[PDB]
Structure formats: C-alpha cells, structure tokens
Number of protein chains: 2
Amino acid sequence: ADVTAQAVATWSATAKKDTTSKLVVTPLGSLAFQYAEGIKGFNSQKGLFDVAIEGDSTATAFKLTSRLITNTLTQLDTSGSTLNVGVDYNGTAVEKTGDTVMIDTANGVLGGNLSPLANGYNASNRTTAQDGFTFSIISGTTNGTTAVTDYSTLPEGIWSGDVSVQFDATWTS
Amino acid sequence: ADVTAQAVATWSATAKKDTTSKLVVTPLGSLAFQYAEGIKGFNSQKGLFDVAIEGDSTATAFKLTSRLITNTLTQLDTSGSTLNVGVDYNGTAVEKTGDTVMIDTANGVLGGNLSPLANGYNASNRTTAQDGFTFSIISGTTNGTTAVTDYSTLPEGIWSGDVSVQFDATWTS
C-alpha cells in the first residue's frame, strides 16, 4: 500500500485599511496586507515554508499536494467585515476544493525549489527544502455577508486571522 | 497633549508531542515547540519583529511598552489539552496584566536593539528597528482544566494557537 502523511502550515495575517501608521509592528514571516489609496487595493505577500520528509527507501514515486483550509481575516471591531486570502504556488491557485500538485515524480513534476524532495523521497534518511506561496486578497465583505471585490468600499480598520494550508505527501511502491 | 498609538503583533504557534514526522511543514517565522523526552519539556524560540514609528517633531520623550493579549495553544483533537506561551523581553516577562517597558527615553531606557527608535522618535522621518521576544511553554493542561507540573504527562498530539502581543507608543511634550 501507499505511505501517506499530512501536515498543516499556518501563517498569521493582518490587513490594514486607512489606519494610522504612527506605530507599525510586524512579526518576521507574518503576512501583512496594506490597502493602497494609490491603486485602490491591497499588495501581495510571499510567505515562505520549510518542508522536511522522512525517506522511504523502497518507494518508486512521490507526490506532494496542497489544499487551502482556512483563509478568512476578520476586523477587530464590531463591523463583521472580512477578507479572504488567495494562495498561489508558482502561478497555480491553491484552493479549498482540490489538491494542487507541487511534486509528482511519476508524471514529470519536480517541484522547483522543492526539487530536493523529488530526489530524496526514497533515500533512507530525511530530506529538507524551502519554498513559498504568494498570498493575496481575493475577496472581502463590508460586514461578514455583503461580498465585494471593490476594496475601496470596505470599512476602515484592521483585519486579522490565520491562513492555513494542508500538505499531503504520498509515497508509492 | 501626548500622542499615542497601538499595534498588535501576532505569531501563529504550533507545539508537538510524540507525533509522526513523516512530513513536516513549517512557515518561516512561526513559533514551533517540540517536546523532547530528555528535558521533559519543550524548546524555546526567539521570535523577531520589526517596529516602525513616524517621527513627532514636537515630542520631548518617547515610550514603548508591550502587553500580552493571547497565548493559549489548544490541541487539534477532542482532548481539550492546552499549553500557554510565556513571552520574555531581554529577561523581563511580558504579561497580560501590565505593560512591560521597552523604551522610555524620559528615564534613559533606550531599548537595546530598538535604540534607533529612541534616537529617531522626534526626527521627521520613519524609523525602523528590529528586536525579538523569547517564547517558551510556561504552563499546560491535560484536558483544558487539569494543570500539569510535569510536561511528560501531556497527551500526545499537536497544539496550535495565536500568540498576540499589544505594543503601545507614547510621545510626550
């Protein structure tokens, strides 16, 4: 039978619209979105991750996929306003409804920066690699229900929440 | 009248005890605590942050404090097991019940690695500096209510939660 493993990677995220910037404090690695009056929208953020796997010495193929679990940021006050964070892996969406292929040795995918996993999955020891996702704001609500993509219509304030991505590894023999 | 500003810095945190590590994925900058049988407890980790302030040309003193807001990690399963994360700044606890002084120019506390802020607070530019807190596991429960003394008594699994710290800046003249 296949060997399978799962891990969930969670980033904390904040977004700000029209708030004071007299004091800004940012944990390293955190996803920080800022509404820009300039372009009427939010910046994107690259968020990096480290992966480690244990080798399966008799495996003959390896697959690594990702799937979005949570992505909702909510304002800190009484507004109920939310933002949803889109996640991209090398130009391909990582969504809640499917598994985005990152490595698939059988079908001709190495995973780019994740290539060490594609080469080490059937070593007898552990293999490590580092890559990232691009995170962006893909929708929002004024109040938790009324959805928008015109972000100029959002109430001012701060949103926060966790963005969690599930990773699924499969070793085949 | 003095000028004040506030910001909340949030880290995503995960703790693990005796779980399978066939696949491990770790967002950069996230807090990660691993139980080790040898020490009967978890590692600590220094989590870094950047602080940016806007100058106030009329000010004659500056103060920056921190206060812990949330620090509870909860297991992902039905256990109800919790861990609480302690936060230290240069050997002084940052707690939920008071404000820990980081900079206080009126009293010659310049802020160590944050000292550029003490120098630039009344300048007419943005000043940025970096520092960190040491994060550690300071308490835990087996089930949400039973306090443990010996971490070896914890149920196996993964705890996750956000650790959030409020920063407060005051410019006086």
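Heads up, chain B uses Swiss-Prot numbers, so what you see runs 23-195.
Per the header: X-ray crystallography, 1.8 Å.
From the backbone N, Cα and C atoms, a Cβ is placed for every residue, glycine too.
Experimental mutagenesis is annotated in Swiss-Prot for B:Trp33 to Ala, with the remark: Mutant does not produce ECP and cannot form biofilms. B:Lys68 to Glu appears in Swiss-Prot as a published mutagenesis result, with the remark: Decreases ability to form biofilms. Under its mutagenesis entries, Swiss-Prot includes B:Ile91 to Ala with the note: Decreases ability to form biofilms; when associated with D-98. For the mutagenesis experiment B:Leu98 to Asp, the note given by Swiss-Prot reads: Decreases ability to form biofilms; when associated with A-91. Under its mutagenesis annotations, Swiss-Prot gives B:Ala169 to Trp the following note: Decreases ability to form biofilms.
Distribution of Swiss-Prot features across the structure.
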| residue | record | Cβ contacts under 8 Å, 6 or more apart |
| --- | --- | --- |
| B:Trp33 | mutagenesis position | B:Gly51, B:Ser52, B:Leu53, B:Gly69, B:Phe157, B:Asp184, B:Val185, B:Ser186 |
| B:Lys68 | mutagenesis position | B:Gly154, B:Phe155, B:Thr156, B:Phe157 |
| B:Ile91 | mutagenesis position | B:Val30, B:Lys118, B:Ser186, B:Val187, B:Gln188 |
| B:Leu98 | mutagenesis position | B:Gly179, B:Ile180, B:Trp181, B:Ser182 |
| B:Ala169 | mutagenesis position | B:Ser161, B:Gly162, B:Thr163 |
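Secondary structure from DSSP puts B:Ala169 (mutagenesis position) in a beta strand. With a threshold of 8 Å between Cβ atoms, none of the mutagenesis positions B:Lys68, B:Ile91, B:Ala169 neighbour chain A.
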